[PDB]
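Colleague: Take this structure first; my questions come after.
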There are 2 protein chains.
Amino acid sequence: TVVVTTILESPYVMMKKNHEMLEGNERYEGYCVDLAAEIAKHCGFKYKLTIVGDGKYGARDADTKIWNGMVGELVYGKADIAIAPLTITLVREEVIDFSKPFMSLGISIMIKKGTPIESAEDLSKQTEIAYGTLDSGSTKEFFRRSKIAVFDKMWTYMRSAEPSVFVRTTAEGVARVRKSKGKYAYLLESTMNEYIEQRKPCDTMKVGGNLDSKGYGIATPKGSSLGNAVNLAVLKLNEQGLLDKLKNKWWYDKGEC
Amino acid sequence: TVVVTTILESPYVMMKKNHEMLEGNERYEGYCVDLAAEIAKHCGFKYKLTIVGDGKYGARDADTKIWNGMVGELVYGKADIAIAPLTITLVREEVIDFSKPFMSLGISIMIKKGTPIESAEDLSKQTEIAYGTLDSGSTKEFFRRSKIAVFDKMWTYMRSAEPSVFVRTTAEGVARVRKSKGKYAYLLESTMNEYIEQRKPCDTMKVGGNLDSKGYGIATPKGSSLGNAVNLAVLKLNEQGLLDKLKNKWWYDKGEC
Ligand SMILES: CN1CCc2c(-c3ccc(S(O)(O)N(C)C)cc3)cc3c(c2C1)NC(=O)/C3=N/O[C@@H](CCO)C(=O)O
Ligand SMILES: N[C@@H](CCC(=O)O)C(=O)O
């Protein structure tokens, strides 16, 4: 029985409204829930879904240099695999094995429909329409370390923008965009931006291209034999068109706009 | 001195206009020539840019079960690493090592302006306008192993159409689209499709969205010690935004069309 570590993140892994009457992996539904099922069938193994304790994805603490989240639960032999929207990064790659990305993404711009913004350069060229990110995370860090002119300017603006353009959560960012009457833009993951875009009141949308390129990947303990079989699974699921099917399923079929 | 095998596919790898007045790797230019320079810089090693002998990307022969193109040169010990627009595929993942994707792409359609086609389905619904792909390419491998209605049908057509709708090289396919008077559509990766569309004589065009989603990856023989190093360098060059830089530098459209 393979211990699968994941995290509650809609539409990846969520609990059904009636998860009370259900039990086991049946309580959950979502993109990663179906993917986990597909990976297990192509690899031939029984799995049990568990939610990462600290609700973190994976980061090494500067102080204790200890890994937390789903990445930590892997490097310390607590879980056999990680099936969630885990982004493939250098530091992470160094401590765990990553299969080829099962979904692409990148920092994108979320504006309230009607907002006269077309790209990142447009935002950096003005201030009448405030824009921000999470007051903590990779999105924020992305600008704090960007050598690109457009992004470097955006960082200077944001860090000195008044009132504060940083939000504490994704919910706050989305709500602020919906309440600012087109006077505020939020920078978040494309997958999450295009997901909200399919949710009523349907007043938001993604604009322009992503400011960068990332990709989620299934993770296994560095050196785990299970990693190879899972990688081929991903590639096969992608080639057969299944990954595009699961995407269209939880993002558009269940759409609302 | 690491031996790097690559293919002349512009804007990835091309021979400088005055290459005869040059020598060494300095003879070439392109996205992959730069990427290679960066990979070698970080991994710390000398290299030589060799061109794939049989001028193919890679494909296994059903009967002999022998690989050709770059995949072959890596499998049979002819090259230490492959730095070119090599598509990461299941069948290739099984015989060679791949680094995480350094660039994304998807099969697309190239046509001569005025061609009554604007989607893969349109082509699959007729025969007046012939269409094929590149030999020993991942695109041809796609349709052949595809079980997705439209694609499965397109494959059947292709291997039954007369004369042969297939071509030996990308240029051979592009030239056919321009000379066929619209009586031939070419299926090639969007990356190469969009580049050529912004170039003279400005007679080709990309229609409809891509048919799939994947990405090019750095390849090395299985077990190769370069694998890890190169992979981490790829993830770093991405996080540093170096990949996007090269992407914008070589795909920069100076409005010829
Ligand atoms: C599809 N999306 C959904 C949200 C999300 C969040 C995420 C979680 C909470 C929130 S919040 O509730 O609004 N908040 C700010 C508390 C916002 C974003 C964080 C991470 C992530 C994803 C995937 N993938 C990662 O690799 C990752 N690393 O995350 C890193 C930390 C940040 O870089 C890690 O956990 O190591
Ligand atoms: N990228 C393909 C070649 C181009 C194509 O098939 O259109 C490969 O690596 O085989």
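Numbering starts at 1 and runs along the chain as displayed.
We read in the header that X-ray crystallography, 2.7 Å was used to get this structure.
Just so it is clear, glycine is given a Cβ too, placed from its N, Cα and C backbone atoms.
These came from Swiss-Prot, pasted as-is:
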- A:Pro85, A:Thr87, A:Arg92, A:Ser138, A:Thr139, A:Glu189: L-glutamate binding site (BINDING)
- A:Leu90 to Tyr (Swiss-Prot position 504): Promotes dimerization. Strongly reduced desensitization (MUTAGEN)
- A:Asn238 to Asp (Swiss-Prot position 775): Increases rate of desensitization (MUTAGEN)
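For each listed feature, how buried is it and what is near it?
Modeller: Taken residue by residue with DSSP, A:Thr87 (L-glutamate binding site) is part of a strand. Sequence-distant neighbours of A:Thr87 (L-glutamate binding site): residues of the same chain at least 6 apart with a C-beta under 8 Å from its C-beta are A:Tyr57, A:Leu105, A:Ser138, A:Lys214, A:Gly215, A:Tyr216, A:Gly217.
Long-range Cβ contacts of A:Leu90 (mutagenesis position) within its own chain (separation 6+, distance under 8 Å) are none.
All protein chains included, A:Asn238 (mutagenesis position) registers 21 other Cβ atoms within 10 Å of its own Cβ.
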Colleague: What whole-number Å value do you get for the CA-CA distance of A:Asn238 (mutagenesis position) and A:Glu189 (L-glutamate binding site)?
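Modeller: Cα to Cα, A:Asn238 (mutagenesis position) and A:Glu189 (L-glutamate binding site) are separated by 21 Å.
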Colleague: Taking ligand 1 as the reference and 6 angstroms as the Cβ limit (strictly under), which binding-site residues among A:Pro85, A:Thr87, A:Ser138, A:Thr139 are close?
Modeller: A:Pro85, A:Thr87, A:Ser138
Colleague: May I ask you to pick out the recorded positions among A:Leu90, A:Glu189, A:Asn238 with a CB closer than 8 angstroms to chain B's CB atoms, ordered by sequence, or 'none' if no residue qualifies?
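Modeller: Qualifying residues, whose Cβ lies under 8 Å from chain B: A:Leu90, A:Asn238.
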Colleague: Between the two most separated Cα atoms in A:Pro85, A:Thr87, A:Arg92, A:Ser138, A:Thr139, A:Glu189, the residues recorded as binding L-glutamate, what distance in Å do you get?
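Modeller: It comes out at 19 Å between the most distant Cα atoms.
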Colleague: A 10 Å Cβ contact count, applied to the binding-site residues A:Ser138, A:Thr139: which residue has the minimum?
Modeller: A:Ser138
